[PDB]
Amino acid sequence: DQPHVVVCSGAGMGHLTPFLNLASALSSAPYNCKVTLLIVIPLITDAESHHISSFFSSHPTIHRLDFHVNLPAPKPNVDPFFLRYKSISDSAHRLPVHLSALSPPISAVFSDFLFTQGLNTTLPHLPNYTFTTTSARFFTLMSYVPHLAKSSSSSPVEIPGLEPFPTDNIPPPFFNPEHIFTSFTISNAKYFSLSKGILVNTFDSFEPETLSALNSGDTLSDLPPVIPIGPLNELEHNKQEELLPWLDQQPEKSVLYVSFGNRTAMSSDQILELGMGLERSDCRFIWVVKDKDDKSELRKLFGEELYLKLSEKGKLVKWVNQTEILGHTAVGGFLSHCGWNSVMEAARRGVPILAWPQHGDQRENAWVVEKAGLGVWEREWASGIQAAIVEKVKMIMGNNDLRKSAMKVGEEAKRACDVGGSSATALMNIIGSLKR
């Protein structure tokens, strides 16, 4: 006999991906749960819709539960995704009727933090594990957002027991309780204390000081136990990656993989300076830039000479299977915005990271990457893109100390999700607790 659990996903690819990974893991040995995956519809982007469709087509054993939340009307100067997050957070109180009708009766819910207030007030007797999609480090700052304000938009934020958060790494909205993002962050963080636990896509040896402080009581907060369950096993995708034969022809650890995520907000001038920098570095690369087998946007953007020089040394592509790229021995480094999904996929493979963080949690994530020895954070990459790439690419691909520390990160990450590992054991204990 086996428990029936609900995975309650939100919106946005960065948030959907780890939730899909969790549902896939829980539906499979060794957890062997019955999984219902809740999707919020309509979806905002066609990319989201396609990935959800491919997920269910390749995991036919997982049940889909559509939770319809009307799209809010767009408003000038308000980010569309924040408006959608707000509408989801405001709908969470409606989940009881939907989760109660599931059969067999569910044993637990693993939920996006936008559902926290709704779930923990309207279903207080159902174990709710809040699954954050960022680092333990940045999660701690988010849970502190109610206790700011009380403000001082201008001082490093000192949470007891942890290294202070510099102002430049904190999203400025966090100091304004009436900002749309802060509003539902406060609403849901105020109810973290009633979740059964906070799950994090991290592992003990990746953030030991932060996790130690949290679970010893040092932060003085009312959080439940914060439980690393990462890194989560990557999804087997259908189509093996097309660049694998070309990678098979490149020397070991010679290729720089470049991807800033769907979120990235880099101007054409920045993309062009990056291209000029990669070209003058003469490194091999795979670069996800900007539908497409069109090079014309790339030929227009770089102009014809730069485009052809770049294509001599690397691949300019629309999309890749990122875990298949990061897992290949020819890839020697990863230039990334440091979204937490990308960090954890690099960590699993011991791939050194060059961190060019852009916004949100990314600068604290880059600090975590640097603290763990997984990579190097170029703090002012935007102030000189060409020099930044030319100077640091040789270090990423050739510094033996960083290659060594990154490889040991990879060994600890594999051990964490291996049999007996710290993360596998934690998630097994959770699932075991549901078996009466």
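Sequence positions for chain A are given in Swiss-Prot numbering; the residues included correspond to 18-307, 312-457, in order.
So this one's X-ray crystallography, 2.1 Å, going by the header.
Heads up, the Cβ atoms here are built off N, Cα and C, so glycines get one too.
Contacts of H32 (active site, proton acceptor) defined by a Cβ separation under 8 A and a same-chain sequence distance of 6+ are given as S26, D129, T150, in order along the sequence. What Swiss-Prot lists as active site, proton acceptor is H32.
Taken from Swiss-Prot, the feature active site, charge relay covers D129. Counting every protein chain shown, 28 other Cβ atoms lie within 10 Å of the Cβ of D129 (active site, charge relay). Annotation note: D129 (active site, charge relay) sits in a coil segment as assigned by DSSP.
Taking a C-beta cut-off of under 8 Å and a sequence gap of six or more, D382 (mutagenesis position) has these contacts in its own chain: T151, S152, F155, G360, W361. The UDP-alpha-D-glucose binding site annotation in Swiss-Prot covers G31, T34, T150, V341, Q343, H358, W361, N362, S363, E366, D382, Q383.
For the recorded site, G381 (anthocyanidin binding site), the DSSP three-state label reads coil. In sequence order, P188 make up the list of same-chain residues 6 or more apart from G381 (anthocyanidin binding site) whose Cβ falls under 8 Å from its Cβ. The anthocyanidin binding site annotation in Swiss-Prot covers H32, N94, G381.
Annotation note: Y102 (mutagenesis position) sits in a helical segment as assigned by DSSP. Within the same chain, residues at least 6 positions away in sequence whose Cβ sits under 8 Å from that of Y102 (mutagenesis position) are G27, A28, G29, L131, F198, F201. One mutagenesis experiment catalogued in Swiss-Prot, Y102 to F, is accompanied by this note: Decreases affinity for phloretin 2.9-fold and increases affinity for UDP-glucose 2-fold.
Annotation of the mutagenesis experiment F130 to A in Swiss-Prot: Decreases affinity for phloretin 2.1-fold and affinity for UDP-glucose 1.5-fold. Of all Cβ atoms in the protein chains displayed, 26 besides its own lie within 10 Å of the Cβ of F130 (mutagenesis position).
Annotation of the mutagenesis experiment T150 to A in Swiss-Prot: Decreases affinity for phloretin 2.7-fold and increases affinity for UDP-glucose 1.2-fold. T150 (mutagenesis position) falls within neither a helix nor a strand when secondary structure is assigned with DSSP, and so counts as coil.
Record note (Swiss-Prot) on the mutagenesis of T151 to A: Decreases affinity for phloretin 2-fold and affinity for UDP-glucose 4.9-fold.
A helical conformation is recorded for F198 (mutagenesis position) in the three-state DSSP classification. Listed in Swiss-Prot is the mutagenesis experiment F198 to A, annotated as follows: Decreases affinity for phloretin 6.4-fold and increases affinity for UDP-glucose 1.4-fold.
One mutagenesis experiment named in Swiss-Prot is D382 to E, and its note says Decreases affinity for phloretin 2.8-fold and affinity for UDP-glucose 1.2-fold.
According to Swiss-Prot, the mutagenesis experiment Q383 to H carries the annotation: Decreases affinity for phloretin 3.7-fold and affinity for UDP-glucose 2.1-fold. There are 28 other CB atoms within 10 A of the CB of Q383 (mutagenesis position), with all protein chains counted.
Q383 to A appears in Swiss-Prot as a mutagenesis experiment; the accompanying note says: Decreases affinity for phloretin 3.5-fold and affinity for UDP-glucose 3.6-fold.
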Recorded anthocyanidin binding residues, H32, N94, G381 - maximal Cα separation rounded to whole Å: 23
Across 4 unmodelled residues, the distance in Å between the CA atoms of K307 and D312: 10
Cα-Cα distance linking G31 (UDP-alpha-D-glucose binding site) and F130 (mutagenesis position), given in Å to the nearest integer: 14
Candidate with sparsest Cβ neighbourhood (10 Å radius) among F198, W361, the listed recorded positions: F198
Cα-to-Cα gap, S363 (UDP-alpha-D-glucose binding site) vs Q383 (mutagenesis position), nearest whole Å: 11
Of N94, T150, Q343, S363 (the recorded positions), the residue whose Cβ has the fewest other Cβ atoms within 10 Å: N94
